[PDB]
2 protein chains.
Amino acid sequence: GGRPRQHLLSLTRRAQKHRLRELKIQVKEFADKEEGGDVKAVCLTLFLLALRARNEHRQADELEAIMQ
Amino acid sequence: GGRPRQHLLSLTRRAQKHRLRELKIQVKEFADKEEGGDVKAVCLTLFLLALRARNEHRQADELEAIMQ
DNA sequence: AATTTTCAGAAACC
DNA sequence: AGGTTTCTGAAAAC
DNA sequence: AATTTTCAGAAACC
DNA sequence: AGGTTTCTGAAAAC
């Protein structure tokens, strides 16, 4: 069997980190090979584009206001 | 040769989208296989954890204030 | 609106 | 002139 | 602080 | 009791 997974956003940062770990690595590898190891800018843009792909322009704008 | 790349954050959303495209796919695949296709929550958490991994807790808190 | 791929052309490099 | 890759936008499709 | 991997135990499933 | 995977935190290292 195995313990059922909780939602990612309900987990401790610790447990969150443990689940994304394998993707965190893929992102790292990509950031290095293609974007000069700029994980922040990559994940930021992934998220922003992910928001705008959903027409959550208001939040996307607000995060953009936060980041400069 | 080839045209030199601009910084990801200076590009049009169009051009940004074109560069991350290959990683966008990897994220999609991961989100589907491991997080019930919840790209938003994945990228959000990747970014949040990426910020806190850099002790940018203030911004991380502010994005967390935005998202609920 | 968004998405996607295709077609074009200019721009920046060789 | 040619090459290339990147950037932009439009175009034609979902 | 952060990171990492290791060790533990409890928790939730079979 | 056993199994498993997940979650949490501590522990020992950078």
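Per Swiss-Prot, chain A residues shown: 389-456, in order.
Every residue gets a Cβ built from N, Cα and C, even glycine.
Quoted from Swiss-Prot, the note attached to the mutagenesis of A:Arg391 to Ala states: Defects in converting nicked products to hairpins. Residues near A:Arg391 (mutagenesis position) in space but far in sequence (CB under 8 A, at least 6 apart, same chain): none are found.
Listed in Swiss-Prot as a mutagenesis experiment, A:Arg391 to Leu is described as follows: Impairs DNA-binding and hairpin formation while maintaining some nicking activity. In three-state terms derived from DSSP, A:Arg391 (mutagenesis position) belongs to neither a helical nor a strand segment and is classed as coil.
In this view, A:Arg393 (mutagenesis position) is surrounded by 12 other Cβ atoms within 10 Å of its Cβ, with every protein chain counted. Here the residue is the original one, while Swiss-Prot reports the published mutagenesis A:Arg393 to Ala with the comment Impairs DNA-binding and hairpin formation while maintaining some nicking activity.
Around A:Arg401 (mutagenesis position), there are no C-beta neighbours below 8 angstroms that are at least 6 residues distant in the chain. According to Swiss-Prot, the mutagenesis experiment A:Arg401 to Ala carries this note: Allows robust hairpin activity.
Contacts of A:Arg402 (mutagenesis position) defined by a Cβ separation under 8 A and a same-chain sequence distance of 6+ are given as none. Listed in Swiss-Prot as a mutagenesis experiment, A:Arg402 to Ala is described as follows: Defects in converting nicked products to hairpins.
A:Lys405 (mutagenesis position) is surrounded by 15 other CB atoms, counting those within 10 A of its CB over all protein chains shown. Looking at Swiss-Prot, the entry for mutagenesis of A:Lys405 to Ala says: Reduced hairpin activity.
With a 10 A radius on its CB, A:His406 (mutagenesis position) counts 12 other CB atoms from all the protein chains. Experimental mutagenesis at this site is recorded by Swiss-Prot as A:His406 to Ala, annotated: Allows robust hairpin activity.
For A:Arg407 (mutagenesis position), the same-chain residues 6+ apart in sequence whose C-beta sits under 8 angstroms from its C-beta are A:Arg393, A:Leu396, A:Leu399. Quoted from Swiss-Prot, the note on the mutagenesis of A:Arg407 to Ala is: Impairs DNA-binding and reduces hairpin formation without affecting nicking activity.
Secondary structure at A:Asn443 (mutagenesis position), as computed by DSSP, is coil. Annotation for A:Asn443 (mutagenesis position): no same-chain Cβ neighbours under 8 Å separated by at least 6 residues are found. According to Swiss-Prot, the mutagenesis experiment A:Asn443 to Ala carries the annotation: Impairs DNA-binding; when associated with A-445.
Under its mutagenesis entries, Swiss-Prot includes A:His445 to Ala with the note: Impairs DNA-binding; when associated with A-443. Long-range Cβ contacts of A:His445 (mutagenesis position) within its own chain (separation 6+, distance under 8 Å): A:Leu439.
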Chain B contacts among the mutagenesis positions A:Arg401, A:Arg402, A:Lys405, A:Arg407, A:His445 (Cβ under 8 Å): A:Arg401, A:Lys405, A:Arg407
